[PDB]
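Asks: Below is one structure. I have some questions about it.
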Amino acid sequence: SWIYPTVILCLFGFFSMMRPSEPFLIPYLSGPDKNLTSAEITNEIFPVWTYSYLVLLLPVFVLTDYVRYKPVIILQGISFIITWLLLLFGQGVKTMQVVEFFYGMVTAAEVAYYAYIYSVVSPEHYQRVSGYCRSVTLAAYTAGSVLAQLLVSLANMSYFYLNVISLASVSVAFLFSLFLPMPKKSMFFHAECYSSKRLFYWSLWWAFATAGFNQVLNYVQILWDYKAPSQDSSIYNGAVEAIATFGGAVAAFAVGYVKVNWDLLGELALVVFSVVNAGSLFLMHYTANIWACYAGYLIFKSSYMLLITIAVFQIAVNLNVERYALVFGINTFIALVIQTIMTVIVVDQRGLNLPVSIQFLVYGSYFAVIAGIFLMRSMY
Amino acid sequence: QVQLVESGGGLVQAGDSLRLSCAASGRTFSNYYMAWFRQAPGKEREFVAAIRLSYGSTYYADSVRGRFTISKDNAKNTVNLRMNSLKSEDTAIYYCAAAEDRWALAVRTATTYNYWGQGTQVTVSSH
Ligand SMILES: *[C@@H]1O[C@H](CO)[C@@H](O)[C@H](O)[C@H]1NC(C)=O
């Protein structure tokens, strides 16, 4: 009974997350086919993704539970199709802002994909099905990155034809979406946990770490373009992305397997990994070596998954499955608020309008400051 | 007082190219936004391209994107604009403007620039 919805959802997720053009977005946007400047991409286009994601988050959550999930998933597929159609044939800065708005809509709709299985799968089968869907998405992204690198290097394909493959993949995923069973119920519509201090503390770090991680991810490719202009040197954005994703997945798997009291060792290890994230970001900033910037990105992505995995394990240790949804929804909303404030102040043209050559000094400082403040309260 | 002066505009056949140079003076210019605007008869003043002198960041309007490139020859305190594959829709008077670098600077809004040139005309004739 659980096999059919699970297999269909896993097929949709795999084909939606398989996007060979995602590692080479900056080389594509700044290439001859779009002629977008680095300042325009970083301080006018890219910030719009955070704004739309923050604005659309809560309404999409409320719509999802009430419409029984499936319709939102189909909407996510439609948004994927529109986003890549615009990416393939769009032109100018305004069109890219529309693309960013639709991508933010796509991201805000990902809650339906993971919340869908609750209403169609028995509570006894929740763990394995959720693990299956997460692993399928991770494998899809890694395979897409590896294929993107293989085609660019060996096959010699252009960045235009990488977006054609992504459009075909998302179209197939949408075609898979129209066959999922309609959920017959929902957790809230169709059926005070923060009072605990531990939940508040762990939620805070998760929210702040997630904000920093998403801010760094949105601009890491622009930093690589700055250090190694794509138009004159060989680039390995697919291989680097694939290796970083695999390292993060291995770190997340390792966290679960090794058994240790995270009530006592949680804060020390967390602070250490925040310091490691700060050091990797500082290396990315200062280092003039493109290989060192790749290594720093790998270290940051692997260490963050070491961090967020422990944070999520500590948050959900006592929460109910019903409470997972709203607690984590609030936590991602607050992380989006923090990221929006950061983007407005730093990256936005209405703030400091800082180029990518200085942003990563602010992100390393951000992570170091996170670790420093969290370290306090020890004595006195 | 800052003083912007342009040169290079002229009568150019449609499809050809043209270069425009705006030499700022009266001050040491390292923390200024230097931009180009244009105005044709019966229309409003339109952004063309801008450059950040400190960081070298460049901005373009989608109308001229891919054809116009804005650079900086600091050796003479001049910001240059090269125009390629000109069309009849590019006929206008071009004004270079200078804005001080500071917090919350709207690069493309003409009201942001407190110094403006006398304007150099570029009329594009289609045979
Ligand atoms: C971008 O600029 C290049 C060189 O100026 C030009 O050949 C190309 O057609 C332009 N592309 C677009 C879509 O603006």
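Here chain A follows Swiss-Prot, giving residues 11-201, 271-459 in order.
If you're wondering, the header gives electron microscopy, 2.9 Å.
Positions of Cβ are set from backbone N, Cα and C atoms, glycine also.
From Swiss-Prot, for reference:
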type	residues	note
MUTAGEN	A:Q86 to H	Significant decrease in pyridoxine transport
MUTAGEN	A:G87 to V	Significant decrease in pyridoxine transport
MUTAGEN	A:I91 to A	Significant decrease in pyridoxine transport
Asks: Mind checking which of A:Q86, A:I91 has the fewest other CB atoms within 10 A of its CB? They're the mutagenesis positions.
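Replies: Relative to the other mutagenesis positions in A:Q86, A:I91, A:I91 has the fewest Cβ atoms within 10 Å.
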Asks: Over the unmodelled segment of 69 residues, figure out how far apart in angstrom the Cα atoms of A:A201 and A:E271 are, rounded to whole.
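Replies: Cα to Cα, the distance spanning the unmodelled stretch is 19 Å.
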Asks: Would you mind checking how many other C-beta atoms are within 10 angstroms of the C-beta on A:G87 (mutagenesis position)?
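Replies: Taking all protein chains shown, A:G87 (mutagenesis position) has 24 Cβ neighbours within 10 Å.
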